[PDB]
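For reference, the structure is listed below as structure tokens.
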Amino acid sequence: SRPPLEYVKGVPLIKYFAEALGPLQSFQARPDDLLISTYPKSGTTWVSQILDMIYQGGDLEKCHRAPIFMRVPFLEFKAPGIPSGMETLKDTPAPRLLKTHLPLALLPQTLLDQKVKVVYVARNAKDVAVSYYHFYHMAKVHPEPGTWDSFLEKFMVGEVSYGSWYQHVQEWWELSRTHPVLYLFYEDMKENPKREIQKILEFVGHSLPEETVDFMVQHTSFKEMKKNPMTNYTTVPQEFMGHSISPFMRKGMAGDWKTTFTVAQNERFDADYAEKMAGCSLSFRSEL
Ligand SMILES: Nc1ncnc2c1ncn2[C@@H]1O[C@H](COP(=O)(O)O)[C@@H](OP(=O)(O)O)[C@H]1O
Ligand SMILES: O=[N+]([O-])c1ccc(O)cc1
Ligand SMILES: O=[N+]([O-])c1ccc(O)cc1
């Protein structure tokens, strides 16, 4: 019933995920692992499904084996009456696709040392905040969200599960200068998914015929993913995720934060964002 966050090295975390970090210290990466890394609500499930269809040669018979959360072990995950990501990892064959939201301050150092390829997805802060707010309501391991205005204040000082968005997107953007990281944007995927799939294909070093890429484009669109039981999280216990409170596949839009942010909230957020992202080669689009 909505436990408080726990701080581990400056990072606020779901308490079961904090507990999960102990067993995870004995995780050993493989030169052929591939890590999907995002701040929450930035496109994790979307890119996981794309990467997993690439892994199965574009066939969809093969992606229905089990849910996405079984096919792509979530490193730090754990919950009551649900297998930890470390547990699920035991039964995952190489080459493995792995998922995390851990800041670099917590990331198993084995992944950097083994030079593990990373697919990093970033999304504009305002859509992430709105998506995160609704997520808190359905995903019951999170503390109480509160009102949207108070949730928004928490999001700006990084007092939410996994801490600061502004730091996450910046530190992984720096990492990409020195480590194999394909650094993607949710808004790009939204604008031209085929182009982004072709980018992911080239990073993992596969080629596919164009028909298979079109097939993948269709089967990873918001509407297909919303109705697919394997990707929409409807198979987990109600005590864990309340689908009738807010579906995991909620809207899938770039730019709809405008229907949630008030004008005062926007002005404050914009002033704060400019202090935080002061210098940056890194930039985001709020809208298409
Ligand atoms: N194939 C797809 N196309 C566009 N957005 C999708 C997507 N699959 C899921 N998403 C969206 O991405 C979000 C969740 O990201 P994550 O998988 O990292 O938790 C949600 O955003 P919204 O709440 O804005 O709808 C969700 O609806
Ligand atoms: O990541 N998740 O939300 C999960 C992960 C694994 C599981 O068995 C159920 C849900
Ligand atoms: O709290 N949860 O159950 C979560 C949190 C993050 C995520 O990527 C999936 C599941």
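Here Swiss-Prot sets the residue numbers for chain A, with the shown residues being 8-295 in order.
The backbone N, Cα and C atoms fix where each Cβ goes, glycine too.
The annotation 3'-phosphoadenylyl sulfate binding site is assigned in Swiss-Prot to 48-53, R130, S138, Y193, 227-232, 255-259 on the grounds of experimental evidence. Mutagenesis annotation in Swiss-Prot: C70 to S, described as Increased sensitivity of enzyme activity to heat inactivation; the structure shown retains the original residue. Positions annotated as substrate binding site by Swiss-Prot, on the basis of experimental evidence: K106, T107, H108. Swiss-Prot lists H108 with the feature active site, proton acceptor, giving similarity to another entry as the kind of evidence.
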Proximal but sequence-remote residues of the same chain as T51 (3'-phosphoadenylyl sulfate binding site) (Cβ under 8 Å, at least 6 apart): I43, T45, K106, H108, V128
8 Å Cβ shell about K106, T107, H108 centroid, substrate site members excluded: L42, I43, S44, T45, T51, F81, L82, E83, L105, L109
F255 (3'-phosphoadenylyl sulfate binding site) to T107 (substrate binding site) - Cα separation in whole Å: 17
Top Cα neighbour of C70 (mutagenesis position) in the set of binding-site residues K48, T107, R130, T227, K230: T227
Fewest Cβ neighbours within 10 Å, where candidates are the binding-site residues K48, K106, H108, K258: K258
In the chain carrying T227 (3'-phosphoadenylyl sulfate binding site), residues 6 or more apart in sequence that have Cβ under 8 angstroms from it: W53, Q56, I57, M60, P200, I204
Rounded Cα separation (Å) that holds between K230 (3'-phosphoadenylyl sulfate binding site) and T107 (substrate binding site): 25
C70 (mutagenesis position) - helix vs strand vs coil (DSSP): coil
